[PDB]
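Let me begin by presenting the structure, written as C-alpha cells, before commenting on it.
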Protein chains: 2
Amino acid sequence: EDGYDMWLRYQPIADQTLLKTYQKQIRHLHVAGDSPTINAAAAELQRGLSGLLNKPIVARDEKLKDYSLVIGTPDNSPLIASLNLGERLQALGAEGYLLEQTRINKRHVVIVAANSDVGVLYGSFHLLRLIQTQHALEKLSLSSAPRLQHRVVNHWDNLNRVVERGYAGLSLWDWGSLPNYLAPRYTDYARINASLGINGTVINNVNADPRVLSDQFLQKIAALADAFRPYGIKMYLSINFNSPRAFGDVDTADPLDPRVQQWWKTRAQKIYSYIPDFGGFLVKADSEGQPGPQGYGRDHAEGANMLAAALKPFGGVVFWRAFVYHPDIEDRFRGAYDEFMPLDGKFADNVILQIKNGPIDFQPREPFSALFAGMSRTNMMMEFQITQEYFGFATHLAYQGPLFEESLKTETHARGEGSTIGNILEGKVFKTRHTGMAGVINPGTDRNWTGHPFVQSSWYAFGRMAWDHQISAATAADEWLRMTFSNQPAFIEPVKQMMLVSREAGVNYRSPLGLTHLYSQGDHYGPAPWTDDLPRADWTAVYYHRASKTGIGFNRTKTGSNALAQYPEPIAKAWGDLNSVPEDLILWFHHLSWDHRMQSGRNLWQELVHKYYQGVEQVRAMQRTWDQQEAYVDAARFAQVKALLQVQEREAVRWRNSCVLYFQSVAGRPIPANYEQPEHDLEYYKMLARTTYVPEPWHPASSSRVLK
Amino acid sequence: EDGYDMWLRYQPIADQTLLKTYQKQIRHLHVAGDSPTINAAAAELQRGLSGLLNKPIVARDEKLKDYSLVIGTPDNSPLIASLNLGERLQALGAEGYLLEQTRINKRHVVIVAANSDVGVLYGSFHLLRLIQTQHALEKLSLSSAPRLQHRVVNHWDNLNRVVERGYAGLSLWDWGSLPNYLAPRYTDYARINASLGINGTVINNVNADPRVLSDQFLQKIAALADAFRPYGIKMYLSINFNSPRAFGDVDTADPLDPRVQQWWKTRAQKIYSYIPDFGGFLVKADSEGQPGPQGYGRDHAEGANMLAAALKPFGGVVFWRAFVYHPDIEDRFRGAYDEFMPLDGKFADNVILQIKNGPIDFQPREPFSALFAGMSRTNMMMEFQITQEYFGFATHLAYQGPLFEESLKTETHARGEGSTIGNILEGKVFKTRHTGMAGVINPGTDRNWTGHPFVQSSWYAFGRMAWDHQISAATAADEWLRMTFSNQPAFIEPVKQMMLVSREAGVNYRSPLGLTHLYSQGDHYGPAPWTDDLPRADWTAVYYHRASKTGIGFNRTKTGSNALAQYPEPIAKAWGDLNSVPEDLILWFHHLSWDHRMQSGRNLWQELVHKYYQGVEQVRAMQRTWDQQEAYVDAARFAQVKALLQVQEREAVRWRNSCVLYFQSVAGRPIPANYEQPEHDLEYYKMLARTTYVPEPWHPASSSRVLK
Ligand SMILES: O=C(O)[C@H]1O[C@@H](O)[C@H](O)[C@@H](O)[C@@H]1O
Ligand SMILES: O=C(O)[C@H]1O[C@@H](O)[C@H](O)[C@@H](O)[C@@H]1O
Ligand SMILES: [Co+2]
Ligand SMILES: [Co+2]
Ligand SMILES: [Co+2]
Ligand SMILES: [Co+2]
Ligand SMILES: [Co+2]
Ligand SMILES: [Co+2]
Ligand SMILES: [Co+2]
Ligand SMILES: [Co+2]
C-alpha cells in the first residue's frame, strides 16, 4: 500500500459471507451507452467490481442477464427507460442519480439510473462506495443530488511546478511534456475527484502567472481539460488582473477602459477555442500585492463584471475572492465585510464571491465570515483549506472534517433560525442562483498525493461535504477509513475518534480560547507568538493577541473595533456578553484580565496553560491509539504514520513550550506545579524558531542558513 | 511498468526453455551468514530468484541440497571454505567475487563466493543480472573485481529539497520526517546503487549549505547512512568552506588559523560519533562565488590538507573539486590546469582531486581535461554528469554511455601509448593511492527516479563503467535494455543503436565541430548562441565560438591561448595540425575561415549547416525506430517515450533553426536549398528563447513571466 490509489482501493471484500452475497447479486455489468463519460463509468465499475468481488466482471451491451448491475439514463439505456421512473428521476436533476435493487422483465437487477451521463458516473462511484464500505445491497433504494452547483478544488501551483503551501510534492502538471504526454496520472486525478462528485478544478496559483493565458500554455492546459472532461470536471484558471499589460498589449488594466474590455473578450474567445466547456476564472485581486481594479481607482464590482462580460457568451463564471484586507484599517477582522458589503447587488449574475470560512486566514479556529450572513443579493461560495498550511504541513495528523462541519453547521441567524452557513451556501437563505464550495488541496507528485496519509481524509471529507453540506465529519471518516484501511469495527472506532480529535488537538497546542495567528512568519510551520516589527502590523502575532501584564485578547465589541456589529443581532449579542460568548472563541472579541475565571474554575492564565498542555496530551494519546492498530494496517503505512506522529509530538511540545513560555514572559505568572516545566527558557525556543528546518520546498525559510 | 524498479525488474523469464533450465539449476538458496550485508544479499536473491524463476525460493541455512545457489565467504560459510579456493579467490580483493558452477559434497551448486560480505552482495547482483539478461549458467566460471576504489554518485540537492540541475523531482531526502521515518525508498535507492557496485554517495549540493554539519541535520543524515550501510554505501557530504563562520564559532575560515583547524577537527569528531564509517567531504571551493581558501589568500592545497587532517584519524577522504576558473584569465579552457599543476605533490594522501571529464563544463563534447595527463603526484578521480543539464533535461532522450566511453578510452600519451583516461584513473599510469569516479545523477521523487526513462540507462552505464572502465556503451546498453524492457533480439538491436546514436544527435543539433557553450544562460534548456554581455565574458556564448564574417573557432594553438601546450606533446601535435586534428574537436583549437574545406568536401559553413540538420534527422529516425517497438514494450512506457521524443524533435528543430539562423546572420551565407528553410526568422527564435517554458523547478527561468 503506497497510497497512490487513495480511497479507491478495489481489493477483495475481507468478510467472506458478505463477499458471497455481493457475488450472487452482481454477476454481470450491463452498459448500453458509449459516450466518453458512460465509458469512464463502465471502466470504473469494471475495475472496481472485478477487484472487490474477486472475479472478472466485464461491461457488455447484451440481452439482459439475471443478477446484473445495469447503468444508464432513459436516453441511452432502453432497460432503464422501461422502468418508467418518471418523477423519481425528475427530482435528481442534472447531476443526481438513483441506486435501486429492482426487476426488469423478471430479471433481478441493481440499477444506477440518472438523467445525465455524469449522474450515472457519480452514481457508479456511490455504488462502489457501498461495497467498499460493506453496505448491504438487498432492498437498496436511494437517490442523491448534489446540494451545491460548483464543487471545485484549488491548486496553488506555480508554473515552475513548486506549489505554494504545498507539502505533497511538485505540481502534478508536467508542462515540459504537455500537451504531447497524456500521463495516466492526469486520469487518476480525475477519477479521485469525480469519485467525490467534484466537478471543477482551478489548477494554478491565485498569485497568478499571466503565462497561463498564452497560447503556449493554453495548448497544454487543453490537454489536461481533455483528460478531465469525461469525468465531468471543468477547467478553471486563476488570472492576473494586469494580464493586458503583462502581454504588452495594453498600457493599462483599468476595467473601464474599452481596450482592456476587448482584450479580455478576445482572450476568452481564445481560451474557448481550445476548451469549449471552460469553467471560468478564479481571481485574487488587490490583495497581498496582487494587482486589481483598486490599482486603477476602480472597485471590485467593476473589475469582476468586466471579466464576467468576457465570459458570459461562453457560459463562463468568475469566482472573485473576498480575501482582501488593506494594511491601514483598524482591524483586519473587519476587512472583507467592509470591502464587499457596499457592493452587494452590484455584481453580475455570473460572478460568485468566494469567501474563506473565517475573516482572517484559515486559522485553526475562526468565527464565520460575516459576509456569509450579510450579502443578500450576491452569489457566494465557500473556500476551505485542506493543505495543512496552519495544521502542520505534512508531518502533523489533522483531519479537517470537524473544521468543515463546524463551519457548515454554524447558525448565523441571518434570516431566522436555520440560517446555517450550509443553508446559506445552498442558496435557500438569500435565494441566489450559483452556489459552491472550493477546497485548497495542494497535492503533488508524492506517491500518495498528499504527503501525510491523513491529508487524504481531509480531501475526502471536503468533497463529500461539497456534495451534501450536512454530511458529518464522523460519517466521512467512517467511509474513508473503510475505503482506505480496513472494515474491522475494532479498528474503525478508535481511529475515527483519533481523527475526530486531531483538529482540536491542533487548536490546543497552537492557539486555543480564541487566540490566533501565532505562527512563524511567513512560512507558518512553527510557533512564533512574539512576532512583531513586520512591514505590516496585521502580519504579526502581537497584533492579534495583544497580551500584556494585565490581560490578553482583542476587543471587537462596541467598546473596541465593533466588528461584532458586522454580524446579525443575535450573534452580536451572544458573543458580546461574557456570560454567553463561547470560550472557544472568547479572545477573538474580548480583552480579558488574566484573573477572569473560566467555566472550568481556572483563571484565564491557568486555562491557557491547561489547553496548551492538553493539545500535547491529545497527540500522545493519538500515538498510543495508532500503536494499537498494528494488526489492521499494512506494515508500510503503519510505520509511516507511527513515525509522523513522533515528529508531530516533538513539534507539539515545541509549540506548547514556546507559547506557554512566551505568554509567561508577558503575564509574569508561574506555570502550575502539576505540569511538566520546560527545562529551557524562552530564548532557547526563539533560537529553535530560527533554526528548526521548515519542511516545504516553496517558502524561503526552508533555504534559511541561520544557525544561531 | 511505472519505472520504480528501474533495472531490477524480477519478472519471470519469458523464454520458456531458458526458464526451465534456470529452474532445474537453482532449486534452493543456501546462505550460512547473517550479517546485515549478507542478509541484504539473501533478501535480494530471494525476491530476485523467486520473481525471475516464477517459484518460491527462500534463503535457508540448512544441510546442502542438490541444485542450490550457495553464497558467502570462507569466513561465514563453511561450505564455501571447503572448496579451498585459495589464491584464486583471494586475488579478487575486498570487493570482488567468483560466480561458479561446481560441486560441494557431490551436490550440484553455483556459488557466489567472495572475501568480504559486500563482495557477496555485488556477486549476488551479478548472478541476478546473468539471469535477467538470459545468460547461461552451465559451466559458469567468472570472477570480477572493481577497477576503481571510490565509485560514487553525487546529488546536487538543496536542503529545501529542490535539486539544482534536477529534472526528476524533489530531493529523495525527506528532512521533515527524518530521522524518525525510515522510508522504504531509502533502501530501494541503496539497492539500485549496490546493484552497480556504487559504494558511496554525496547527498547534498556542492553549492553547499552549512546546516548539513549541524546536529539537527547530522541526526537525519545518520539515519540515511544507517539505511545505506548494509548495501556497502558510505555517506559523504559536500561542505561549505566558510562553515566555522556560518556557525558563528570563528571570525575567519583561513585554514592556517589554529581555531579553524580545531573547528574542523571537532566537527569531524561530531560527524564520526553519528556515522562511524563516514566517507568524507566533497568540496567546491573558490568557484562561482563559493567560499574557499583563496578568500583568505591561501591556496587549495592548504585548504584541502586542513580538511584532510581533520578526517585522517577517522579514515575519511577529501574529494577536492578541480572545477575552478577565475573570471580574469585569458582562456577558461586553461583554468583548472593552471590552478592545480603548481600544487601537484602538495596534497595530503587522503585528498583526491575530483576533475570533470573536460576543462569547460560537461558540454556535449569536450576534449579531455589536461589535468588527467599532467598531475603525476596527486590522487585523481573523474567526475561525469548523468543528469541532463546540457542534454535536454527530462524531455530529450540522450544515453550518456558513449560520452563516458569516449572519455575513458581516450589516449592521452601522458607516459606514452597506453595512457588512456581509464588507465590513468585506475592508477596504472602514475602510481597513486586513491582511485575513483563520481557521477552527478540528480534523481528525484518522480516515480521512475529520473524523469525521462532513458536517463536510467545513463546512471546504469556510469555504475558499470565505475566498476570496469573498459565496459563499452554498447554492452551496458545491451544489459540495461534486457533488464528494463525486453530480451527480444528484434527489439534489442534497433533500440541499442538508437541509444548509441542519441548522444551524437545531441551534439549535432546543439554545437557540432568543436562548438560549445551555446546554451540559454543560466538555465541551459534551449539555444542562445548570440549570448553576450554578461557580468563575466566566460559565461557567454560569443566568447567560445568567436564567429565573424570571416570565420569561427577559438585559437588554442601556439599562436592563440596555447592551451594545447598543457597537453602531452603527441596530443599538442595531433590537435595543433589541421591535417590531423579530429573534426569533431576542430573549433576548440582553431579559428578557421568559413571557406576551409572539411573531409566531406563541404566548406566549414556548409559542414556546420549539415551537422545541425543531421542532428534533427537523427531524432526523427529515433522516433521512427521507437514506433517500430510497440509490440515489445508495455503500453505506458511506450506512450511516454513516444511523446517525449515528439517534444525532443520539436526542441531539436528549435535548436537547429536558432543556431543556423544566428550563425548565418554573422557569416552572411545562404543555407543550401536541399535543407529545409527554417519556419521563421532569427528574431522569432530570439523571442522563442525568451518565452519557451524551461522545464526545471530549480532555475529561476522556469518562473520567468516574459511574454515577448
Ligand atoms: O489565500 C491566499 O491568497 C493566501 O492565503 C494565505 O493563507 C497564504 O499564506 C498565501 O500563500 C495565499 O496566497
Ligand atoms: O559543477 C558545478 O559546480 C556547477 O556546474 C555547472 O555545470 C552547473 O551549471 C552548476 O549548477 C553547478 O553547480
Ligand atoms: Co498513504
Ligand atoms: Co515558486
Ligand atoms: Co486518540
Ligand atoms: Co495565576
Ligand atoms: Co520509466
Ligand atoms: Co533552491
Ligand atoms: Co534510430
Ligand atoms: Co558558402
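To match Swiss-Prot, the residue numbers of chain B are left as they are there, and the shown ones run 25-732.
Using N, Cα and C of the backbone, Cβ positions are placed for all residues, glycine too.
The note that Swiss-Prot attaches to the published mutagenesis B:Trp180 to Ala is: Greatly reduced the glucuronosidase activity. Taken from Swiss-Prot, the feature substrate binding site covers B:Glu188, B:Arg189, B:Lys308, B:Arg345, B:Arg356, B:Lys380, B:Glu407, B:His541, B:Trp563. Per Swiss-Prot, mutagenesis B:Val230 to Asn is noted as: Considerably less active than wild-type. In Swiss-Prot, a mutagenesis experiment is listed as B:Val230 to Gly, annotated with the note Little influence on the glucuronosidase activity. One mutagenesis experiment named in Swiss-Prot is B:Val230 to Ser, and its note says Considerably less active than wild-type. Quoted from Swiss-Prot, the note attached to the mutagenesis of B:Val230 to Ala states: No influence on the glucuronosidase activity. Among the features that Swiss-Prot reports, beta-D-glucuronate binding site is placed at B:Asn231. Swiss-Prot gives this note for the published mutagenesis B:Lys308 to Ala: Greatly reduced the glucuronosidase activity. Looking at Swiss-Prot, you'll find the mutagenesis B:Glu312 to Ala noted as follows: Loss of glucuronosidase activity. Among the mutagenesis results in Swiss-Prot, B:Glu312 to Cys has the note: Loss of glucuronosidase activity. The residue drawn here is the original one. In Swiss-Prot, the entry for mutagenesis B:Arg345 to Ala states: Loss of glucuronosidase activity. The structure shown retains the original residue. One entry in Swiss-Prot concerns the mutagenesis experiment B:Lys380 to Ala. Its note says: Greatly reduced the glucuronosidase activity. Residues or ranges marked as active site, proton acceptor by Swiss-Prot: B:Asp385, B:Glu413. Quoted from Swiss-Prot, the note attached to the mutagenesis of B:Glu413 to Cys states: Retains 20% of the of glucuronosidase activity.
Of the residues the record lists as binding substrate, namely B:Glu188, B:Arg189, B:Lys308, B:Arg345, B:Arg356, B:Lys380, B:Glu407, B:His541, B:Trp563, the two whose Cα atoms sit farthest apart are 23 Å from each other. Considering only the binding-site residues B:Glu188, B:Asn231, B:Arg356, B:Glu407, the residue whose Cα is spatially closest to the Cα of B:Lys380 (mutagenesis position) is B:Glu407. For the pair B:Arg356 (substrate binding site) and B:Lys308 (mutagenesis position), the Cα-Cα distance reads 17 Å. Proximity to B:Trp180 (mutagenesis position), judged by a C-alpha distance within 10 Å, picks out none of the recorded positions B:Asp385, B:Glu407, B:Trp563. Ranking the recorded positions B:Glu188, B:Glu312, B:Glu407 by how many Cβ atoms sit within 10 Å of each one's Cβ puts B:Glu407 at the top.
Note on B:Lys308 (mutagenesis position): other Cβ atoms within 10 Å of its Cβ, all shown chains, come to 23. Sequence-distant contacts of B:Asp385 (active site, proton acceptor), defined as residues of its own chain at least six apart whose C-beta falls under 8 angstroms from its C-beta, comprise B:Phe347, B:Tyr414, B:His541. For B:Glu413 (mutagenesis position), the nearest of the binding-site residues B:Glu188, B:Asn231, B:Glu407, B:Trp563 in terms of C-alpha separation is B:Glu188.
Closeness to ligand 2 is met by B:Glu188, B:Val230, B:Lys308, B:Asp385, these being the recorded positions among B:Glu188, B:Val230, B:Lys308, B:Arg356, B:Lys380, B:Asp385 whose Cβ falls under 6 Å from the molecule.
Taking B:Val230, B:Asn231, B:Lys308, B:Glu312, B:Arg345 as the recorded positions under consideration, the smallest Cα distance to B:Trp563 (substrate binding site) is found for B:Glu312.
In this structure, the C-alpha atom of B:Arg345 (mutagenesis position) lies 9 angstrom from that of B:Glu407 (substrate binding site). B:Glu407 (substrate binding site) falls within a strand segment according to DSSP. B:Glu312 (mutagenesis position) sits 9 Å from B:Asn231 (beta-D-glucuronate binding site), taking the Cα positions as reference. Looking at B:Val230 (mutagenesis position) and B:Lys308 (mutagenesis position), their Cα atoms lie 6 Å from each other.
Shown in sequence order, B:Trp180, B:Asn182, B:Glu188, B:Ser262, B:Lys308, B:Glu312, B:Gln314 are the residues of the chain, 6+ apart in sequence, with a C-beta less than 8 angstroms from the C-beta of the residue listed as 'beta-D-glucuronate binding site'.
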